[PDB]
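Worksheet: the structure to be examined is printed underneath.
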Amino acid sequence: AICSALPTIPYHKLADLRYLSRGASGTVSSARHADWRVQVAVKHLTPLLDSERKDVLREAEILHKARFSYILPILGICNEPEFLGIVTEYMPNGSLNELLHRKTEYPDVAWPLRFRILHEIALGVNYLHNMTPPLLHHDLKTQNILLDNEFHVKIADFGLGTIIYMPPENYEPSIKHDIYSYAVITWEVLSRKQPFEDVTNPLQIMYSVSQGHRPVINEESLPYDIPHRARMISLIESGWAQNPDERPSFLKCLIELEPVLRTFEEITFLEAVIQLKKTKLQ
Amino acid sequence: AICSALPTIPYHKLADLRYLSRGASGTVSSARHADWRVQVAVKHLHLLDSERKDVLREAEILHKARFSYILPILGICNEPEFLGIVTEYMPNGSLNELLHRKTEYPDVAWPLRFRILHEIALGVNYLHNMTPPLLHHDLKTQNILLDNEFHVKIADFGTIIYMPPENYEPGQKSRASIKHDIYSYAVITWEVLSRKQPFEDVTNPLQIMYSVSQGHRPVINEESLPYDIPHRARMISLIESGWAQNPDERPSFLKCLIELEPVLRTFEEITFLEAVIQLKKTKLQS
Ligand SMILES: CCCS(=O)(=O)Nc1cc(-c2cc(-c3ccc(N4CCNCC4)cc3)cnc2N)ccc1OC
Ligand SMILES: CCCS(=O)(=O)Nc1cc(-c2cc(-c3ccc(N4CCNCC4)cc3)cnc2N)ccc1OC
């Protein structure tokens, strides 16, 4: 009964555009609003076909209808004959991929921060699932997860390399789908390692996973230093099971994770974040 | 063209309710969601149809003003047994507590105070630049909640200090004015740079109303506002122009944001987190 219309931001109110990152889904730039006096990110894509506009609008309204504390907050759409793009909050620290694999800038990443990030990811995906109707991500990657000033998760890219996160039952030309990806991410988050490093052709990855093989679980990929190691390992291995029905919903995962995050003090999170900024500063 | 329906949260999905604080605008409790697995705050009642209509008005105003510094509403609980607004849980409470709880919060680094002022101005300016412009007309340190990282979140669109004189007799038809809000902001800025109660010496609020209608404002001196305050002169000019006897002399929030940006720009990004962690540590162990 209570509807809210996504504001249409005029293009000429967006100053200081700068290419932030290009990718398959389009190009993302940074800008600042003339009236709101705040920084924002803009995702855009020749003239515009009607299908392209329809897909961009689908994505924008999906962001608008799934507003949650850990879902990328959309601010408005810029829809003009000259330009068309989605406006959202600017996430300075970029994607989780950079955080994980930029060991020069990010030498250490305290376990409290890693687990808080995992928890917020699960929370975002679970809220998307608990919508009506249930909203399916169908494409979770360490590149979709953006991190704000305090390294809090913000998920993006919900609507219609990238093979690491695909369940085996999709090779043959669902809710469980998403959890699979999540499991993988957890692995890639506790190890800071590329899944299937030794494999050079992605079809090798597809073959190994279709044979029921997953990334290595050993002493090197996951050190014993990792907190709550055994629970995380059980969660991961059951979360990427060959059979979809055996994979748990995100609510079971949240119930399993909450006591894990509960062992970290509130201040240790900020300590890890500020230590990360300091190691990156020096 | 893009509509978004506020989810209707069932009452039975709110577990572990606890009276957090009662007040004029109603009572706010804390609770936890069964499916979303997150903590939330719930504003509830003490029901006529007029009350329900007003609650729906508040809910739709919060939902239509979704902004980074506006209290994020999650859903509405509309059942015959209960009716309430559900929003994000702001653990550290309101700005008033931060300012005047010197036991838990002995020191408050200037970077964080300026971040809070900046975010307040940003939220109010966003409210003004809407279509149509939405007026707060009741800004106080109790409306400003503080999230996990002490980021400002405005809500709710001895409490007269933040009301301009032309609003005491509410000329609603005549002077439901834009400048009103800026007045409030000025006062808060003072109370944020001094950590002191405006009109401390006055004990009767009607005396405060008379004095303010007489063109009197809080004192600006060496004690209320020490010279230690960063950018002291610029902030003092902002305050004095924000509570001018004449409403038209008070600037829009866009002018204030344009003046504040260069001030916030002088603090490095890490100093904010350092001040916040210092606040969290001083509040602990006490
Ligand atoms: C294909 C669309 C990307 S996305 O799939 O992740 N989604 C999506 C994302 C964003 C967004 C992105 C970023 C960002 C900034 C810097 C960097 N790095 C440093 C500079 N060089 C490259 C690496 C990485 C990411 C910040 N803030 C945002 N708000 C904005 C809108 C979006 O709309 C779906
Ligand atoms: C009480 C003012 C109402 S309000 O004017 O600020 N508006 C409004 C606010 C809220 C809200 C409030 C709180 C909150 C938490 C701790 C405390 N303290 C601790 C115990 N001692 C007293 C002080 C006070 C408030 C947290 N999170 C929320 N989300 C929820 C809905 C609202 O309705 C729009």
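Numbers in chain B come straight from Swiss-Prot, and the residues shown are 5-50, 55-165, 188-316, in order.
The backbone N, Cα and C atoms fix where each Cβ goes, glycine too.
In Swiss-Prot this protein carries:
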- B:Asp146: active site, proton acceptor (ACT_SITE)
- B:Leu24, B:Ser25, B:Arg26, B:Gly27, B:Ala28, B:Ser29, B:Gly30, B:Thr31, B:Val32, B:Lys47: ATP binding site (BINDING)
- B:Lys47 to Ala: Abolishes protein-kinase activity without preventing ability to activate NF-kappa-B downstream of NOD2 (MUTAGEN)
- B:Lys47 to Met: Abolishes protein-kinase activity. Reduces FAS-mediated apoptosis (MUTAGEN)
- B:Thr95 to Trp: Abolished ability to activate NF-kappa-B downstream of NOD2 (MUTAGEN)
- B:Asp146 to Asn: Abolishes protein-kinase activity without preventing ability to activate NF-kappa-B downstream of NOD2 (MUTAGEN)
- B:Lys209 to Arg: Decreased polyubiquitination (MUTAGEN)
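The most crowded of the recorded positions listed here (B:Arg26, B:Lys47, B:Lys209) is B:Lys47, judged by how many other CB atoms sit within 10 Å of its own CB. Its Cβ placed at the centre, B:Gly30 (ATP binding site) has 17 other Cβ atoms within 10 Å.
Neighbour counts were taken at the CB atom with a 10 A radius for the binding-site residues B:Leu24, B:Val32; the maximum falls on B:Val32. Spanning 22 unmodelled residues, the distance from B:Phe165 to B:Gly188 taken between Cα atoms equals 19 Å. In terms of Cα spacing, the mutagenesis positions B:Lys47, B:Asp146, B:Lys209 that come within 10 Å of B:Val32 (ATP binding site) are B:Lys47.
Counting other Cβ atoms within 10 Å of each Cβ, the lowest count among the recorded positions B:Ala28, B:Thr95, B:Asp146 belongs to B:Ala28.
Across the unmodelled segment of 4 residues, the C-alpha atoms of B:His50 and B:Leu55 are separated by 9 Å. Proximity to ligand 2 at the level of Cβ atoms, with a cut-off under 6 angstroms, picks out B:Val32 from the recorded positions B:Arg26, B:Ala28, B:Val32, B:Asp146, B:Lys209.
Using CA atoms as reference points, the recorded positions B:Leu24, B:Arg26, B:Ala28, B:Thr95 were checked against B:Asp146 (mutagenesis position), and the closest is B:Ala28. Distance from the CA of B:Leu24 (ATP binding site) to the CA of B:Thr95 (mutagenesis position) is 14 Å. In the three-state DSSP classification, B:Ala28 (ATP binding site) falls within coil. Residues B:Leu24, B:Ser25, B:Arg26, B:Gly27, B:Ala28, B:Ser29, B:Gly30, B:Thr31, B:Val32, B:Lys47, recorded as binding ATP, reach a greatest CA to CA spacing of 14 Å. Taking the Cα atom of each, B:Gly30 (ATP binding site) and B:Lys47 (mutagenesis position) are about 7 angstrom apart.
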